[PDB]
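Novice: Quick one: structure below, then a few questions.
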Amino acid sequence: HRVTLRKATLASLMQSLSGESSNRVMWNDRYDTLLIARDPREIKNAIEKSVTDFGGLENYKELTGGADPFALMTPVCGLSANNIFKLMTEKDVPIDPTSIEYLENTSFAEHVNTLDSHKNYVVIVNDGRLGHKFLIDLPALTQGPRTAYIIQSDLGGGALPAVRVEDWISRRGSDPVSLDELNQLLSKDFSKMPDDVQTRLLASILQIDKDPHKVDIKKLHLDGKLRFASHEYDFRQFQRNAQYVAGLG
């Protein structure tokens, strides 16, 4: 019942992000250091320092769009995928998902077929057609089929509507996705597939209500590239990292 536990880990993790310390430790863009080595006091001091550099908070808003740099964040796609990837895969050696090796000319089916049946993997996807970054979680399930789940956030603006990571995880975080559809989505040929096929693959895999009327294929960059990278993880280490972060610490 790894699936049931996974669901609970993800749920308590997401609920804790209303907490200042949890939020800042989760959503930070330093990737060369261990996620769990992040100090929420120091992060807060770094923001204070930056705001001072800018001549105070009301000035800081003027020159950077109006954002209160102390506010808690809900992350854009690259930031959610990069950090949840580190959360899942790290133990005591830092991993920088921005620097790992990506595969550009491999089909997803080809790649998954090479993965150890007894290992958990997470795949980070950098999708140029969509302009989107997201994760595919492939936990090993005992006497069960190879099963895939999506983890993502999206501020919107492309083919897909906006979705917060918290909402995504709450509605679809334990919803298995077709490796078949994923293989089709992730192929080179995806750019040439009919409107209705593209719209339905997208809605089915990436839209929170699986609603094809919520998908705008006119925003696709049909010449965009697809790259992806996979990495094993220890399930208990994942739980352990998330518990720590949720510990409002």
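By Swiss-Prot numbering, chain A shows 80-328, in order.
Per the header of the entry, the method used was X-ray crystallography, 2.1 Å.
Even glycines carry a Cβ here, placed using N, Cα and C.
Pulled these from Swiss-Prot:
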type	residues	note
ACT_SITE	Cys156	active site
ACT_SITE	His211	active site
ACT_SITE	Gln231	active site
MUTAGEN	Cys156 to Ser	Abolished protein-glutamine deamidase activity, leading to impaired ability to inhibit the host cell cycle. Abolished accumulation of the cyclin-dependent kinase inhibitors CDKN1A/p21 and CDKN1B/p27. Abolished ability to activate the host MAPK/ERK cascade
MUTAGEN	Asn161 to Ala	Impaired ability to mediate deamidation of host NEDD8, leading to decreased ability to inhibit the host cell cycle; when associated with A-177
MUTAGEN	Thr177 to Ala	Impaired ability to mediate deamidation of host NEDD8, leading to decreased ability to inhibit the host cell cycle; when associated with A-161
MUTAGEN	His211 to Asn	Abolished ability to inhibit the host cell cycle
MUTAGEN	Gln231 to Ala	Abolished ability to inhibit the host cell cycle
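In the displayed structure, how are the listed features positioned relative to their neighbours?
Specialist: A helical conformation is recorded for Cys156 (mutagenesis position) in the three-state DSSP classification. Taking Cβ-Cβ distances under 8 Å and a sequence gap of 6 or more within the same chain, the neighbours of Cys156 (mutagenesis position) are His211, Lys212, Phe213, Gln231, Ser232, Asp233, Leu234.
Cβ neighbour count for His211 (mutagenesis position): 20 (other Cβ atoms within 10 Å of its Cβ, all protein chains included).
Mapped onto three states, the DSSP output places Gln231 (mutagenesis position) in coil.
Here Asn161 (mutagenesis position) comes close to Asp108, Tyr110, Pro176, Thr177, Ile203, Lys212: these same-chain residues lie at least six apart in sequence, with C-beta atoms under 8 angstroms from its C-beta.
In the three-state DSSP reading, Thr177 (mutagenesis position) counts as coil.
A strand conformation is recorded for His211 (mutagenesis position) in the three-state DSSP classification.
The 10 Å shell around the Cβ of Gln231 (mutagenesis position) contains 23 further Cβ atoms across the protein chains shown.
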